[PDB]
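This report concerns only the one structure given below.
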Amino acid sequence: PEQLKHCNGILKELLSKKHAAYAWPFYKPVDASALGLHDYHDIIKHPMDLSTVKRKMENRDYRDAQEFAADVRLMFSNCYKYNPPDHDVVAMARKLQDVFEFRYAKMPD
Ligand SMILES: COC(=O)C[C@@H]1N=C(c2ccc3cc[nH]c3c2)c2cc(OC)ccc2-n2c(C)nnc21
């Protein structure tokens, strides 16, 4: 229970204006059609984004911190999986993930 409150604070920081310069591609689900990505859902079997994490947190769908962490890492992993390593969105994902991983590691154990 206390770990999920810490994860909620993590989610608020990831969504905060402080990180908007690199977090914004992850605010909403990838719209493959709008982005012209005809193969996105062939490659990415389980899409994830911060608005989906926020909904599941608000509706108390996560049973523990590890389930929350798996969704956030899935969001980043999808980005790395679909895109080349020098892509700008990959650089943004790495910057947001450093925020997530550091706050997550400070979780009371
Ligand atoms: C054509 O889209 C692609 O190639 C893959 C795609 N990319 C970018 C993106 C973001 C910032 C920059 C800066 C220069 N290029 C960029 C591309 C992108 C842009 C979005 O807008 C609302 C939403 C999702 C992504 N998104 C995620 C998440 N995971 N993959 C992608």
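First residue shown is number 1, and so on along the chain.
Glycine residues also receive a Cβ, built from the backbone N, Cα and C atoms like all the rest.
Listed in sequence order, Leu37, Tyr40, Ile44, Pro47, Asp49, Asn78 are the same-chain residues six or more apart from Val30 (mutagenesis position) with CB atoms under 8 A from its CB. Here Swiss-Prot notes a mutagenesis experiment, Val30 to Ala (Swiss-Prot position 376), with the remark: Abolished binding to histone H4 acetylated at 'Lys-12' (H4K12ac).
Among the mutagenesis entries in Swiss-Prot is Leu35 to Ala (Swiss-Prot position 381), noted as: Reduced binding to histone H4 acetylated at 'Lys-12' (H4K12ac). Cβ neighbour count for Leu35 (mutagenesis position): 10 (other Cβ atoms within 10 Å of its Cβ, all protein chains included).
Other Cβ atoms within 10 Å of the Cβ of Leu37 (mutagenesis position) number 15 in total over all chains. Mutagenesis annotation in Swiss-Prot: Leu37 to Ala (Swiss-Prot position 383), described as Reduced binding to histone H4 acetylated at 'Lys-12' (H4K12ac); the structure shown retains the original residue.
All protein chains considered, the CB of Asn83 (mutagenesis position) has 14 other CB atoms within 10 Å. The mutagenesis experiment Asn83 to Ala (Swiss-Prot position 429) is recorded by Swiss-Prot, whose note states: Abolished binding to histone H4 acetylated at 'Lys-12' (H4K12ac).
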Cα separation, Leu35 (mutagenesis position) to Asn83 (mutagenesis position) (Å, whole number): 13
